[PDB]
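Below you'll find the structure, written out as structure tokens, and then a few comments.
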Amino acid sequence: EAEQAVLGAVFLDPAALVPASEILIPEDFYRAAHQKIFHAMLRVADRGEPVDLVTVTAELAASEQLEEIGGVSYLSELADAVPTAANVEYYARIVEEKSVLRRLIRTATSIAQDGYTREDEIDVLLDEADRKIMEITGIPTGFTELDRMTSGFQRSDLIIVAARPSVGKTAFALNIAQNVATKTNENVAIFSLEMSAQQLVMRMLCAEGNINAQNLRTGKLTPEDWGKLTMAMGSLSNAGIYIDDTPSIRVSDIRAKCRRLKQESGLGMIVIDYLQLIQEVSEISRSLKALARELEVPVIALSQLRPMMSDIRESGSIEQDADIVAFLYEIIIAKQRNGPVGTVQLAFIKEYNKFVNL
Amino acid sequence: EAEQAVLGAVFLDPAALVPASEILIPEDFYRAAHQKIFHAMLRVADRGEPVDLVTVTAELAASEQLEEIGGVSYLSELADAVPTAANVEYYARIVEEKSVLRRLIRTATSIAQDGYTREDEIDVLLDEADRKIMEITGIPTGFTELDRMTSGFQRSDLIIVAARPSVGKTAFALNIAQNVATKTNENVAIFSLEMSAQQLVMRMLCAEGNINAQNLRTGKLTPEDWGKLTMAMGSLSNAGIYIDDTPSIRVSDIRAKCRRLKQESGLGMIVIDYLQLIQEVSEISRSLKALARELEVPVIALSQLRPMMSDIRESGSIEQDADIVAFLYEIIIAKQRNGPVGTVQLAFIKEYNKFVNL
Amino acid sequence: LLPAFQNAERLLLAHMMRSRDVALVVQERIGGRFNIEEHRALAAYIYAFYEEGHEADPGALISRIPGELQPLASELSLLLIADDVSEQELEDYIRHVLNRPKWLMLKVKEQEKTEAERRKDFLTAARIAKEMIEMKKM
């Protein structure tokens, strides 16, 4: 039931062929009335030339094709369906999932007979019979520095971080989301699954107040850190970051949980627990890429690893639909779906949990 | 008609599932044609995507079974007519309600036949039929430095305190009950899983009496001990002392025969003996919360296997089950739904079985 | 069977069969403006019977209401009318009602797209559809 609908949208754009010319060719036709219709569509946009409803309909009246489809009644009903728009691609894939099959399946019928017909051959009957099958703009990352190359973290992206086991990326994925709720305004959703709500409170003050060379666990510090503290939790109320750990909530649930806040605050960022503890990945991780596109939220849906690209792109996606992918060892954004793909010079004190630049 | 109008108002929003997926499941639906529509939806909503109609008319054929729900004759209706957009609830709680009756009716002939084919169970038969439906302020502690940070030990909380191989475990439980029996007059039924009722007598003939070295494991008395028991076995029935002695009993023969002691005189704090005996735990450590709140009882359990808090999350539920976690490790009350993380320091009299205060 | 018009027009009458602010802002949206022939015949005793200064409820508002307009007047109220009237049930009914005689020109323009048709004119009528397509939105 793709074919009945598919053309309807292609019509009024005039650019619903950019991915569609990629997906469907003049072979991609289970049907008989449809095959020549699209060829009358394709002849148009080659100047091109311009693109509308009719530029095809009187083209069909010309070079031998109008009653072939049952008049314009169904030529109308090519349009009359698509009760949707926010999908995007999508859609023509249904036809391609009626397609791919037989380029890998119609190519196995001759063989089923190439034993009692081609009797009589054997080895060359393999060399060929197997061949066919295949066929600041731009909200900053907290910095004042990471603000001029790409800028943002703008309005919609998928981000997956992978550095050495549980380091400062553990801090950074969240140290992206610090100077947004308190020091400006925007309330940013930082949810968790590993490090609990009762595990992310004492150490933000380690990260804020000139207080961490002590430490803070004993209850009472030295005669200075209490004279210098009102930085860490005083404006936490008038800010907008709060912590959860619903053990390990699935790829649809948080996706359906970031709807309480999208109505309430507008939903600014979604710093998620590594998309690997959440419930081979070119599948499971493709339910947080598109939630960014509709929810209109930067979604930090992460990972847990050296760093290298097609190495986290190993057992799964990552080098594909997934957007910007940086590399902590210095922030090596050797991949950023952002334009200026580049490394920023940085450092770390490790004394007061505060990181450095140059 | 409760089924009929929850699966039509959807192709309108476009996405609206959050209450329909947590307040409902497909198993609620009746029609040998309406039931499987709903996950086909979840299946579709598992991407996904944003939501529409066409995703249905293809994925059920991708679930190969589109020859088993509709077609273009029946699939046109569901989105076409429905003039409502805030439905779901609704409705769906009635799809729950007209599916709740039989969370108590299908159970019947899987519970009510047993009176004429089984029995072949008896005590057992009267237990899982039960399973097949379910789905200072102040009261003191006894010790001065244990009534400290609690003051209860109240009629709605499960209380847990345990030691290691040879640290005197019930030797400590006695004194959370001894007071709350002989002196502080409240009736308590010691349903001792460990000790019997012809053995429990001595450890508090020895406590507030000091006659546990004579030895009082046997025999008679002296011109300084003839009447050390005139108020040690003279103070052993003028108390909440009606011991239960039996070994590894299930939760069954505990609740019913205790419940009734309410209206003749009263009931206070049920203090027992080691837990790994009551058998086995995921339901059992779950079957003492309602023992504390409905029957209104400050239940004080005990257990036996460095140890620490993981040693009861690696081994046992226990943590949220009994939420005022005390130790006989000195005492750890790191977890308690009565305070934070406090501490003391302790030692024994050792021979008379009297745990003393510092 | 029953299309949309037999399942939108009835219980909104049964929503307001009860109290006031429910019944109030209705005729101002439905003059009317009543779609079905006799779905106006009762609307002479729906508004003009609080006009007088009534108080509430379908006690007397189940059949008063005359005779042949009774075998629905009783069977109007019976069903799920959660009187916590949805603010998202709002723009619907009255847009569902009022743009039906707006949409009703589509059981018209399709039919002058298909009248000049067989009589031999088609691809300027393959422009009538571009007209037809757009008002299918509302």
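Residue numbering for chain B follows Swiss-Prot, covering 15-149, 183-326, 338-363, 374-397, 413-441 in order.
This deposition comes from X-ray crystallography, 6.1 Å.
Yeah, the Cβs are placed from backbone N, Cα and C, and that goes for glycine too.
Over in Swiss-Prot, the protein carries these features:
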type     : residues                                                                       : note
ACT_SITE : B:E241                                                                         : active site, nucleophile
BINDING  : B:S213, B:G215, B:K216, B:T217, B:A218, B:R250, B:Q362, B:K418, B:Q419, B:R420 : ATP binding site
BINDING  : B:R381, B:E382, B:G384                                                         : ssDNA binding site
MUTAGEN  : B:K216 to A                                                                    : Loss of helicase activity, reduced ATPase activity, still forms homohexamers, ATPase not activated by DnaG primase, still interacts with DnaG, almost complete loss of ssDNA-binding
MUTAGEN  : B:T217 to A                                                                    : Loss of helicase and ATPase activity, still interacts with DnaG, complete loss of ssDNA-binding. No longer forms a complex with DNA clamp loader subunit tau
MUTAGEN  : B:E241 to A                                                                    : Loss of helicase activity, reduced ATPase activity, ATPase partially activated by DnaG primase, 4-fold decreased ssDNA-binding
MUTAGEN  : B:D320 to A or N                                                               : Loss of helicase and ATPase activity, still interacts with DnaG, 4- to 15-fold decreased ssDNA-binding
MUTAGEN  : B:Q362 to K                                                                    : Partial loss of helicase and ATPase activities, still forms homohexamers, ATPase and helicase not activated by DnaG primase, still interacts with DnaG, binds ss- and dsDNA in absence of nucleotide and less well in presence of nucleotide
MUTAGEN  : B:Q362 to A                                                                    : Partial loss of helicase and ATPase activities, ATPase and helicase partially activated by DnaG primase, wild-type ss- and dsDNA binding
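Positions of Swiss-Prot features highlighted on the structure.
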residue	record	DSSP (3 states)
B:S213	ATP binding site	coil
B:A218	ATP binding site	helix
B:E241	mutagenesis position	coil
B:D320	mutagenesis position	coil
B:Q362	mutagenesis position	coil
B:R381	ssDNA binding site	coil
B:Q419	ATP binding site	coil
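A simple way to gauge crowding: the CB of B:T217 (mutagenesis position) has 23 other CB atoms within 10 angstroms, across all the protein chains here. For B:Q362 (mutagenesis position), the recorded positions whose C-alpha atoms fall inside a 10 Å radius of its own C-alpha are B:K216, B:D320, out of B:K216, B:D320, B:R381, B:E382, B:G384, B:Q419. Fewest other C-beta atoms within 10 Å: among the recorded positions B:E241, B:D320, B:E382, that description fits B:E382. The Cβ of B:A218 (ATP binding site) has B:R250, B:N436, B:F438 as same-chain neighbours under 8 Å, each 6 or more residues away in sequence.
When the recorded positions B:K216, B:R381 are compared by the number of other C-beta atoms lying within 10 angstroms of their own C-beta, B:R381 comes out lowest. Counting in whole angstrom, B:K216 (mutagenesis position) lies 10 from B:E241 (mutagenesis position) by their C-alpha atoms. Listed recorded positions: B:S213, B:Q362, B:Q419. The one with the lowest count of other Cβ atoms within 10 Å of its Cβ is B:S213. Ranking the recorded positions B:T217, B:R381, B:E382, B:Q419 by Cα distance from B:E241 (mutagenesis position) puts B:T217 first. Cα of B:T217 (mutagenesis position) to Cα of B:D320 (mutagenesis position): a distance of 6 Å.
B:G384 (ssDNA binding site) is surrounded by 18 other CB atoms, counting those within 10 A of its CB over all protein chains shown.
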